[PDB]
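J.: I'd like to ask you about the structure that follows.
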Amino acid sequence: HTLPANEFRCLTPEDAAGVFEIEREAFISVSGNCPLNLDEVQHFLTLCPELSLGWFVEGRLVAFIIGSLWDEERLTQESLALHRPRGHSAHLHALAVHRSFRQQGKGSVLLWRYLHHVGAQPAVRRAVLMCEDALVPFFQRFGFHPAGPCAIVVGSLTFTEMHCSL
Ligand SMILES: CC(C)(COP(=O)(O)OP(=O)(O)OC[C@H]1O[C@@H](n2cnc3c(N)ncnc32)[C@H](O)[C@@H]1OP(=O)(O)O)[C@@H](O)C(=O)NCCC(=O)NCCSCC(=O)NCCc1c[nH]c2ccccc12
């Protein structure tokens, strides 16, 4: 009968478009590319929705995390578009908060809720992600430890890989 003020839930392929709209501003308007195009978003929300989490305010997505499982110690170029069902690492492909909702703790709240959420899952023993050097201290607040230059290439952007035990 109404739109919940605040709601945390895993995403579905139906949310793909909203997710991509946030990326267009959060990533594309910045570097000219984004972690996941519409097909890549749908792919993981189809294969491993349980590894996604979204924040909806008044029926609109304002924050999201989209992941999949990885089965190797370090992140590789191929891991970008893969889901390894046998893996034990929750690979965070993207984390973003709508432009009109940043710097209010939502991203940190979502990330903490996400770590516990995937950490509840039997297989998930570790969480991994890559980020630009400016965000390394941010993720260290969540237990992530920098693990050297990430092997992954994306345009002229370079990233630092980070691992967090769960
Ligand atoms: C960072 C985030 C999620 C925090 O949200 P928030 O605003 O709600 O934050 P909080 O309120 O919870 O907390 C604030 C903290 O966020 C940190 N922060 C925010 N903006 C920052 C900046 N410009 N530089 C350094 N630290 C910053 C600060 O340290 C700040 O601390 P302070 O309270 O002390 O000020 C939010 O600002 C956001 O959605 N940004 C745009 C997308 C993005 O970069 N996602 C993450 C990439 S890291 C993971 C990831 O997605 N990797 C994919 C990598 C990737 C693959 N392909 C690509 C193609 C292009 C580009 C990137 C990729």
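We number chain A the way Swiss-Prot does; in order, the residues shown are 30-195.
Including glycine, each Cβ sits where the backbone N, Cα and C put it.
Feature list, courtesy of Swiss-Prot:
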{"type": "BINDING", "residues": "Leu124, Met159", "note": "substrate binding site"}
{"type": "MUTAGEN", "residues": "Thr31 to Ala", "note": "Loss of PKA-promoted YWHAZ-binding; when associated with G-205"}
{"type": "MUTAGEN", "residues": "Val59 to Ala", "note": "No effect on enzymatic activity; when associated with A-57"}
{"type": "MUTAGEN", "residues": "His120 to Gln", "note": "Decreases affinity for acetyl-coenzyme A and for substrate"}
{"type": "MUTAGEN", "residues": "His122 to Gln", "note": "Decreases affinity for acetyl-coenzyme A and for substrate"}
{"type": "MUTAGEN", "residues": "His122 to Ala", "note": "Reduces catalytic activity 270-fold and decreases affinity for acetyl-coenzyme A; when associated with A-120"}
{"type": "MUTAGEN", "residues": "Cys160 to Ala", "note": "No effect on catalytic activity"}
J.: Using C-alpha positions only, work out which of the recorded positions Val59, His122, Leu124 is nearest to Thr31 (mutagenesis position).
T.: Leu124
J.: Would you mind checking how many other C-beta atoms are within 10 angstroms of the C-beta on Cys160 (mutagenesis position)?
T.: 18
J.: When the number of other CB atoms within 10 A of each residue's CB is tallied over all shown chains, which of the mutagenesis positions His120, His122 has the maximum?
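T.: Sorting the candidates by Cβ neighbours within 10 Å, the top entry is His120.
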J.: So, in DSSP terms, is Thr31 (mutagenesis position) helix, strand, or coil?
T.: coil
J.: Enumerate in sequence order the recorded positions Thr31, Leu124, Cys160 whose Cβ-atom distance to ligand 1 is under 6 angstroms.
T.: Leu124, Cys160
J.: For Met159 (substrate binding site), which of the listed mutagenesis positions (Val59, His120, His122) have their CA atom within 10 A of its CA?
T.: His120, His122
J.: 10 Å Cβ neighbour count around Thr31 (mutagenesis position)?
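T.: Neighbour count, Cβ to Cβ under the 10 Å cut-off: 6.
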J.: Can you tell me whether DSSP puts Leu124 (substrate binding site) in helix, strand or coil?
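T.: Going by the DSSP assignment, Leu124 (substrate binding site) falls within a strand, counted as strand.
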J.: For the C-alpha pair, I'd like the distance in angstrom between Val59 (mutagenesis position) and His120 (mutagenesis position), rounded off.
T.: 23
J.: List nothing but the one residue from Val59, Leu124, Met159 whose Cβ has the fewest other Cβ atoms within 10 Å; the candidates are the recorded positions.
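T.: Per-residue Cβ counts within 10 Å for the recorded positions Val59, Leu124, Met159 bottom out at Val59.
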J.: Do you know offhand how many angstrom separate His122 (mutagenesis position) and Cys160 (mutagenesis position) by C-alpha?
T.: 10
